[PDB]
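Since the structure comes first, as structure tokens, the remarks are kept for the end.
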Amino acid sequence: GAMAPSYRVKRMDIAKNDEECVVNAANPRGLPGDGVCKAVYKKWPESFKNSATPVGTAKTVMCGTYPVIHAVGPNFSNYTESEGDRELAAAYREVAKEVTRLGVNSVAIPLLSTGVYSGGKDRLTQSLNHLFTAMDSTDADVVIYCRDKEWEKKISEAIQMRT
Ligand SMILES: [Cl-]
Ligand SMILES: [Cl-]
Ligand SMILES: [Cl-]
């Protein structure tokens, strides 16, 4: 575990993270994809061997000894708000199980279903609150990666609010 488990946020490419493992915002088919998924494919392509997994699940594949946790959030273009919300919460609970199983002291994590799977809606708060529900009982240092300047400020504020 980390000596004083924390949450932090950085605005940069998650492929340049400084943590002991990475969560990919994966598609269900283990394809290179776009956005976070394509950056992860360029950095850790060996981790996409048999990475296909259903919506609401996470599957870990090692790149050397570096763990890539493929977490499949719902595409809100296809899911109802209700069913999508349930699957998004479930994907983060499966990330918390994998992080715990791996015995890492730190994890780099993107906000699932906030990009091309958002169905054109701002899901910062929805996705971050599901991340917190899952990860609060883990003792890993969590570092959230984003690309937008206004998102960095809002994520930082939400972390600081809980103290
Ligand atoms: Cl960068
Ligand atoms: Cl997405
Ligand atoms: Cl972002």
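One-based numbering along the chain as shown.
For this deposited structure, the header notes the method as X-ray crystallography, 1.5 Å.
For all residues, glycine too, the Cβ spot is worked out from N, Cα and C.
Experimental mutagenesis at this site is recorded by Swiss-Prot as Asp13 to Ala (Swiss-Prot position 1343), annotated: Partial loss of ADP-ribose 1'' phosphate phosphatase activity. For the recorded site, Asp13 (mutagenesis position), the DSSP three-state label reads coil.
Annotation comment: Swiss-Prot describes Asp13, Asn27, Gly35, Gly115, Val116, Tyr117 as ADP-D-ribose binding site, evidence class experimental evidence. Packing around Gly115 (ADP-D-ribose binding site) is summarised by its Cβ count: 16 other Cβ atoms lie within 10 angstroms of its Cβ, all protein chains included. Under the DSSP three-state reduction, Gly115 (ADP-D-ribose binding site) is assigned to coil, being neither helix nor strand.
Experimental mutagenesis is annotated in Swiss-Prot for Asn27 to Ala (Swiss-Prot position 1357), with the remark: Partial loss of mono-ADP-ribosylhydrolase activity; complete loss of ADP-ribose 1'' phosphate phosphatase activity. Sequence-distant neighbours of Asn27 (mutagenesis position): residues of the same chain at least 6 apart with a C-beta under 8 Å from its C-beta are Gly33, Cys37, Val72.
Here Swiss-Prot describes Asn27 to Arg or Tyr (Swiss-Prot position 1357) as a published mutagenesis experiment; the accompanying note says: Almost complete loss of mono-ADP-ribosylhydrolase activity.
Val36 (mutagenesis position) falls within a helical segment according to DSSP. Listed in Swiss-Prot is the mutagenesis experiment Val36 to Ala (Swiss-Prot position 1366), annotated as follows: Partial loss of mono-ADP-ribosylhydrolase activity.
Around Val36 (mutagenesis position), a 10 Å sphere centred on its CB holds 24 further CB atoms from the protein chains shown. Looking at Swiss-Prot, the entry for mutagenesis of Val36 to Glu or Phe (Swiss-Prot position 1366) says: Almost complete loss of mono-ADP-ribosylhydrolase activity.
Among the mutagenesis entries in Swiss-Prot is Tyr117 to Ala (Swiss-Prot position 1447), noted as: Partial loss of mono-ADP-ribosylhydrolase activity; complete loss of ADP-ribose 1'' phosphate phosphatase activity. Around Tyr117 (mutagenesis position), the same-chain residues at least 6 positions away in sequence with a Cβ under 8 Å from its Cβ are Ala25, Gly73, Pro74, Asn75, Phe76, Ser77.
Among the mutagenesis results in Swiss-Prot, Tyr117 to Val or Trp (Swiss-Prot position 1447) has the note: Almost complete loss of mono-ADP-ribosylhydrolase activity. The residue drawn here is the original one.
Summarising the ADP-D-ribose site geometry, the residues cited as binding it (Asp13, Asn27, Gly35, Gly115, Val116, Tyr117) extend over a maximum Cα to Cα distance of 19 Å. A Cβ distance below 6 Å to any atom of ligand 2 is met, among the recorded positions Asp13, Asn27, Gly115, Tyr117, by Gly115, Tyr117. Proximity of the recorded positions (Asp13, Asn27, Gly35, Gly115, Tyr117) to ligand 1: a Cβ under 6 Å from the molecule is found for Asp13. The two recorded residues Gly115 (ADP-D-ribose binding site) and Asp13 (mutagenesis position) have their Cα atoms spaced 14 Å from each other. For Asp13 (mutagenesis position), other Cβ atoms within 10 Å of its Cβ number 14. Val36 (mutagenesis position) sits 8 Å from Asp13 (mutagenesis position), taking the CA atoms of both as reference points.
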